[PDB]
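J.: Dumping the structure here so I can ask a few things about it.
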Amino acid sequence: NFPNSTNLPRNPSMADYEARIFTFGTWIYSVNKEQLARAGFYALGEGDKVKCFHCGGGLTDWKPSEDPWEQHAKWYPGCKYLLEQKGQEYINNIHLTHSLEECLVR
Ligand SMILES: C[C@H]([NH3+])C(=O)Nc1cccc(N)n1
Ligand SMILES: [Zn+2]
């Protein structure tokens, strides 16, 4: 499934922060649910799997140190919600950062 790069959300029923929050229920996982919901994510109810309401990009297997906005930018860099909320520049920073990580341990 291709990532949505238009300015229109793939899932408008999940456009509201409050709607996204409800999807998690009791959350046992390593990354905080309010932080996930703030970065556009809602829970699928499949382990720690979340999906962005806008781009539809899915993410599983979250580690405790990992930041929702950073992962959002890393895997779904065409997301227009990400662009609106964080700005190109934050986005490029993240990309430069992860590319330089994926070079200094090699
Ligand atoms: C959040 C985790 N570190 C991660 O990168 N997860 C990921 C990446 C790409 C696809 C899917 N499903 N999950
Ligand atoms: Zn997105």
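Residues displayed in chain A correspond, in order, to Swiss-Prot positions 249-354.
Cβ coordinates come from backbone N, Cα and C, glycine included.
Take a look at what Swiss-Prot says about it:
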type: BINDING; residues: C300, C303, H320, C327; note: Zn(2+) binding site
type: MUTAGEN; residues: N259 to D; note: Reduced interaction with HTRA2; when associated with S-314
type: MUTAGEN; residues: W310 to R; note: Reduced interaction with HTRA2; when associated with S-314
type: MUTAGEN; residues: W310 to A; note: No effect on interaction with SEPTIN4 isoform ARTS
type: MUTAGEN; residues: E314 to S; note: Decreased interaction with DIABLO/SMAC and with HTRA2. Decreases interaction with HTRA2; when associated with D-259 or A-310. No effect on interaction with SEPTIN4 isoform ARTS
type: MUTAGEN; residues: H343 to A; note: No effect on interaction with SEPTIN4 isoform ARTS
J.: Near ligand 2, which of the recorded positions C300, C303, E314, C327 have CB less than 6 Å from any of its atoms?
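T.: Cβ under 6 Å from ligand 2: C300, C303, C327.
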J.: Let's check the environment of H343 (mutagenesis position): how many other CB atoms sit within 10 Å of its CB?
T.: 13
J.: Which of the mutagenesis positions listed here (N259, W310, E314, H343) have a Cα atom within 10 Å of the Cα of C303 (Zn(2+) binding site)?
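T.: Those close enough are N259.
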J.: Would you kindly give the Cα-Cα distance separating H320 (Zn(2+) binding site) and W310 (mutagenesis position), rounded to the nearest Å?
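T.: A Cα-Cα distance of 12 Å.
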J.: Pick from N259, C303, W310: which of these recorded positions has the biggest number of other Cβ atoms within 10 Å of its Cβ?
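T.: By the 10 Å Cβ neighbour count, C303 comes out on top.
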J.: Could you say whether, by DSSP, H343 (mutagenesis position) belongs to a helix, a strand or a coil region?
T.: helix
J.: Translate the DSSP assignment of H320 (Zn(2+) binding site) into the three-state scheme.
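T.: Its secondary structure by DSSP: helix.
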J.: Quick check: with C300, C303, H320, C327 left out, which same-chain residues have Cβ atoms within 8 Å of the centroid of the Zn(2+) site Cβ atoms?
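T.: Not counting the recorded site residues, we get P251, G288, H302, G304, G305, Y324, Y329, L330.
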J.: Which recorded positions, if any, among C300, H320, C327, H343 have a Cβ under 6 Å from ligand 1, given in order along the chain?
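T.: Among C300, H320, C327, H343, near ligand 1: none.
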J.: Select the most exposed residue of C300, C327, where exposure means the fewest other Cβ atoms within 10 Å, treating these as the binding-site residues.
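T.: So among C300, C327, the binding-site residues given, the one with the fewest Cβ atoms within 10 Å is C327.
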